[PDB]
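Here is the structure we will look at.
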Amino acid sequence: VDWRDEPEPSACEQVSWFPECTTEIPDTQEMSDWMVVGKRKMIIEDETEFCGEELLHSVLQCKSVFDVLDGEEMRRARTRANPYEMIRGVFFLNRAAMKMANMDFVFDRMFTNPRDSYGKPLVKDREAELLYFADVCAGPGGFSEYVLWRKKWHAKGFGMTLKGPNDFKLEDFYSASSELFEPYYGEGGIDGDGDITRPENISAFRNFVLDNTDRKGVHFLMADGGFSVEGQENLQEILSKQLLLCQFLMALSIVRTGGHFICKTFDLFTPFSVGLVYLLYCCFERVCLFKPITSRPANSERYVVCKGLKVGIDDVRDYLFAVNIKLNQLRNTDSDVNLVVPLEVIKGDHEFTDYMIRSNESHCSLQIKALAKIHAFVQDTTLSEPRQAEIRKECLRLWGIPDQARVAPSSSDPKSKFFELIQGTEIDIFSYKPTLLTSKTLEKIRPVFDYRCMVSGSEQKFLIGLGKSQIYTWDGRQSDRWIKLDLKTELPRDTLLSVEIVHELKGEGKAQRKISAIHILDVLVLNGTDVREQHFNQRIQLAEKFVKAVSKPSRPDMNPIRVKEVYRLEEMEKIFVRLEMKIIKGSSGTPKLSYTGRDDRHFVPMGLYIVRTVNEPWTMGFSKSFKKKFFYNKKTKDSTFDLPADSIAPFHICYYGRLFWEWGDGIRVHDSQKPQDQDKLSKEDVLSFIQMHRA
Amino acid sequence: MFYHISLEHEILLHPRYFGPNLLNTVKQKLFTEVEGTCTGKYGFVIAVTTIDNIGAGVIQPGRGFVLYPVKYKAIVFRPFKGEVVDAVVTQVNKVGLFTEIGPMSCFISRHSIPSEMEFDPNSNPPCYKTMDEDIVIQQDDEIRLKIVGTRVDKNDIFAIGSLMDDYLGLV
RNA sequence: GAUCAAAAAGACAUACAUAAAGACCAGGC
Ligand SMILES: *P(=O)(O)OP(=O)(O)OP(=O)(O)OC[C@H]1O[C@@H](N2CN(C)c3c2nc(N)[nH]c3=O)[C@H](O)[C@@H]1O
Ligand SMILES: C[S@@+](CC[C@H](N)C(=O)[O-])C[C@H]1O[C@@H](n2cnc3c(N)ncnc32)[C@H](O)[C@@H]1O
C-alpha cells in the first residue's frame, strides 16, 4: 500500500451529501414485513453488499496487522503519523468537543444557529427563545461543552448516558456553564441507569424532553455512542448495531420538525446498518456520511449528519421502537434482527445505493492508506508529520476557536467578580431602598401604564453565580459581606440576579410542608450576557428562559429557581384573586394571608413591588380612538404606537424608581382581614386610585 | 431557660493596652471574652447587660498582665432535665432530628419518637412524617421537646430530648 | 468511541529517657 500518494493535509474539508429523498416516508403497512430475523451473524468479511470485496478484505487485513503490536507502540506511531493530532481538546475537557467545533463549522453553524427552510435563524439571542439541544451516549459531554460554551446560556441541554466511569463530568466543564445542562437517566429520572438500548430509559427521557421543549422537541440531537471492542475491532459495527438503532430511534423521538441530527457510526457494510441510514434518508430533507479531520484517519469512526426532520415520521419511529424490543428479546440467543429494510428496497434506490457504495469505498481507501502509514511509522521511528503545528493553527482560526490552554476557573471571590460584572457602574445604585407606598406617595404610580407589579415574600437581595454550588447573596449595603447561599441549587458562572428567598408551603397545618425557593425579581447578567439595558419585560423574557435553562426536574432534592409573576399595574386586581387565608404550621390555628402561585404552592406575602418600566421623558397613554396604548414624549410632545428605544427603563432606573406597598398588620387586601388601620392604604384605595388614572 | 444573673471576671491586660484608653479597653476586652462563651456552671453567656463595678487593678507578680476584677450583669441560658422548650429541627437526620434550641444544639433520638411517626426518605425534602402523613416533621418546623439529659464537651453544651409524653411534637 | 497518574526537603516522625537506684570509698574548698 503506497500511503505516500496521499493529498497534502488541509484544514479545508469537503462534504458530499446523499441526493434528496424523492420517495414518501414508509408507513406501518409498507414496513410490516421489513424486519427480518435470522441467525446471529458474527462475520464481517462477506458483508460486500455495499463495498467491493477486495477493499473490505484489504481494510480488515490492515486492521488485523496491529493485533500483534503493543498498544503504546501503536499509539506513539499514530500520534506522529496523524497530521491533525496536535488539535486535541484545546481548552475543552476532551477531543470530542473539537469534533463538534469542526462539524458545526463544516455544516454552516446549523447546530449552534439552526435555520428554517427560508434560511432565517430559528433562535434569536435578544428574544425570549432558547436553543434546546440533546446529547445522548455522550459522557463525559465534551461535545456539550463546545455547544454550551459557543451559545453561553442562550442554550439548554438535555443529556442521557450510562451511569459509571463514563458518566457526565459536569464538574469538568471549565469553559461552559454546567448549570445550563440537565442529565436524565431514563426511568426514575436522576436515579435511572441511562441505558439508551433499554426502551424505558428512552420513554421516560422522551416524555421529559418533549415537556421541557413546549412539546416541540429539541432543535438538534447529538449522539456519540460507542464502547470498548478491544480484540474484536473488526466486529465493531455488528457489536454496536443496537446502540446505532437506539440513537436513530432517539432522533425520531425528540428532534422537532425542521430539526437536525448528528450520530457517530463506525463501518456501514452490513445491510442492517445501511437500512438504518436509508430510514434516516427517508425521514430527513438531507443526509450525508462525513469523517471530520478531528476523527483519527485510521479508525472506522464517521458521522451520519441529517438536516431538516420531515413531518409524518411517527410510523418509522414506532417501527424502530418495535425492532429495539425485538433485539432485546433476542439478546443471548442464536437469532438476531439482520434486516430493518429489505435489500431490494435499498438497491431499488440507485441514487442512495451509488452514494452508499462510494462513501464506503472512499473511506476504506483512506483508512487502508492511514493504517499502512501507521505501520510504516512503527517500523521507522524517524518518520514525523512536519505540518501538525501549522494545520492546528489554521483549523483553530477557521473554526473560530481561541488558542488558549484549559484553565480551571479561576476561583474569583464574589466581591471581585461583582465589580467585574458591573463594568464600572456605581455601586451606590445597588444600595437604594424602595419608596414606601402610602397616601402621601400614591401619586408617584402615575401614569399607571408605565408600571409593573409583583408580590414579594421576603426582603430583596442580590445573587451572584460563580458556577455549580458557588452561589452567594448580598443585601445591597457596601458594609455587608457576600454570604454563601445554603441551598441545594446550581447556577452558571457570570450570573448576576436580583432575587428574594421564598418558602413555598404545601398543604396546611400539621400536614403543611414548606420549601424555600429562589424567586428572581429582575436580571442584570446571565452566564456572561449583559441584559441590564433591555426593557424590564424583555429582561424578564430572558430571565424566564434562564430559569428553565438552570432547571433540574430529575433532581427533586434541589431547591427551585423561579421568576416572579409580573402583573401590569392596571391589572393589580388579578393579584388579590390569588390571596387566600390558609392555616400555616405553627400559627396556633390562626389563618395567614397566602399568595398561591402557578403550582399548588403558596407563600406568606410581605407586600407588593411597583416597578417603573418606562424612562423619562416618555410615558404610556391609552388612545380611546385607536383602542391601543401609545408612548408620549413629555419634552418633544411626540406620540408613537411603537416602543421608542430611549423610552426603555434599564435595570438601574427600574431598581432606583421602585415602590413597595408593605402588607403588615392593619392592612386590608383580602375581605377576611379585620380591623383596618385608617392611616394605611387598603386594596380598595389603591384600586380606586388606579381606576381613576387608567382613563 | 433564660436567666439574669451577676457574674465576675478577671481581665488580664497585655501591657500594650495601657495608656489613655485604659478603663474603656477593659470593658471592650470583657465584651469580647465572655460573650459567646459557655460553661457548665452557668451555661451560654448570651450578652453582658451592665457592668456594675470595676475592681482596682493588681499587678500579677512575674508576668506583665495586670488583673482587673469585674462585676457584670449577663443573660445566660441553662437547660434542665424535664423542661419543655420550643426547638426547630435543623437537620431531619434518620437517627434523630437535630434541633437547635436557641444557641444550643439538642438531639432527639429516633427511639424517643412515637411509633406513628415513620421516617420517610423518599419524600422530596426528607422528614419523619406520621405514617399516613398528618405531621411531616421536617426542616423549619417548630416542635416541643423535653430535655432528658445534658452534657458539656469543650465548653459547649448539648442535650438529648424525648417526644414520648403527651402534647409534645409538632406545634 | 472518551481517557490514560509517581511516589512531593526524611527532620531522634525530635525531650539525646545511656544517665540503675542503692551503697561504701577516695579527694576538693
Ligand atoms: P476507535 O476506537 O474506533 O479507533 P481509534 O481512533 O481509537 O484508533 P485505534 O483504535 O488506535 O486504531 C484504529 C483502528 O484500528 C482498529 N484497531 C485498534 N486496535 C488496537 C486493533 C484494531 N484492529 C485490529 N484488527 N486489531 C487491533 O489490536 C480500531 O478499532 C480502529 O478501527
Ligand atoms: C466516548 S463517548 C462520546 C464522547 C462525548 N460525545 C463527549 O464529547 O464527551 C461514548 C459514550 O457512549 C456511551 N454509551 C455506550 N453505550 C451506551 C448505552 N447503551 N446507553 C447510553 N450510553 C452509552 C458510553 O458510555 C460513552 O460514554
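Quick note: numbers on chain A are straight from Swiss-Prot, i.e. 141-835, in order.
Each residue, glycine too, has its Cβ placed from N, Cα and C.
Here Swiss-Prot notes a mutagenesis experiment, A:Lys203 to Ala, with the remark: Reduces both mRNA cap binding and catalytic activity of the enzyme. For A:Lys203 (mutagenesis position), other Cβ atoms within 10 Å of its Cβ number 18.
Shown in sequence order, A:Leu511, A:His515 are the residues of the chain, 6+ apart in sequence, with a C-beta less than 8 angstroms from the C-beta of A:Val205 (substrate binding site). The annotation substrate binding site is assigned in Swiss-Prot to A:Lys203, A:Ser204, A:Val205, A:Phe206, A:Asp207, A:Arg218, A:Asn374, A:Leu375, A:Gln376, A:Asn439 on the grounds of experimental evidence.
Quoted from Swiss-Prot, the note on the mutagenesis of A:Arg228 to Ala is: No effect. All protein chains included, A:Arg228 (mutagenesis position) registers 14 other Cβ atoms within 10 Å of its own Cβ.
According to DSSP, A:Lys239 (mutagenesis position) sits within a helical segment. For A:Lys239 to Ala, Swiss-Prot lists a mutagenesis experiment annotated as follows: Abolishes catalytic activity.
The feature active site is assigned by Swiss-Prot to A:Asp364 (among others), with a curator's inference given as support. Long-range C-beta contacts of A:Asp364 (active site), restricted to its own chain and to partners at least six residues apart, with a cutoff below 8 Å, comprise A:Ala236, A:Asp275, A:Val276, A:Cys277, A:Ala278, A:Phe283, A:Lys404. For the recorded site, A:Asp364 (active site), the DSSP three-state label reads coil.
DSSP classifies A:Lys404 (mutagenesis position) as strand under the three-state reduction. What Swiss-Prot says about the mutagenesis result for A:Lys404 to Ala is this: Abolishes catalytic activity.
All chains included, 23 other C-beta atoms sit within 10 angstroms of the C-beta of A:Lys404 (mutagenesis position). Annotated active site, proton acceptor per Swiss-Prot: A:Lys404, in sequence order.
Taken from Swiss-Prot, the feature domain 'WW' covers A:752-786.
Ligand 2 lies under 6 Å from the Cβ of none of the recorded positions A:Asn374, A:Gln376, A:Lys404.
With helix defined as DSSP H, G or I and strand as E or B, the domain 'WW' (A:752-786) counts 2 helix, 16 strand, 17 coil. The local packing around A:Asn374 (substrate binding site), expressed as other Cβ atoms within 10 Å of its Cβ over all shown chains, amounts to 20. Every protein chain shown contributes to the tally, and the Cβ of A:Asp207 (substrate binding site) ends up with 9 other Cβ atoms within 10 Å. Proximity note: of the listed recorded positions (A:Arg228, A:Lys239, A:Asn374, A:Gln376), A:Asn374 have a CA within 10 Å of the CA of A:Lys203 (mutagenesis position), given in sequence order. Only A:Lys203, A:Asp207, A:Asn374 of the recorded positions listed as A:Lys203, A:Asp207, A:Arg228, A:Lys239, A:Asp364, A:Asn374 bring a Cβ under 6 Å of any atom of ligand 1; the order follows the sequence. Calculated from their C-alpha atoms, the gap between A:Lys239 (mutagenesis position) and A:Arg228 (mutagenesis position) amounts to 10 Å. The Cβ neighbour count for A:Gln376 (substrate binding site), using a 10 Å radius and every protein chain shown, is 21.
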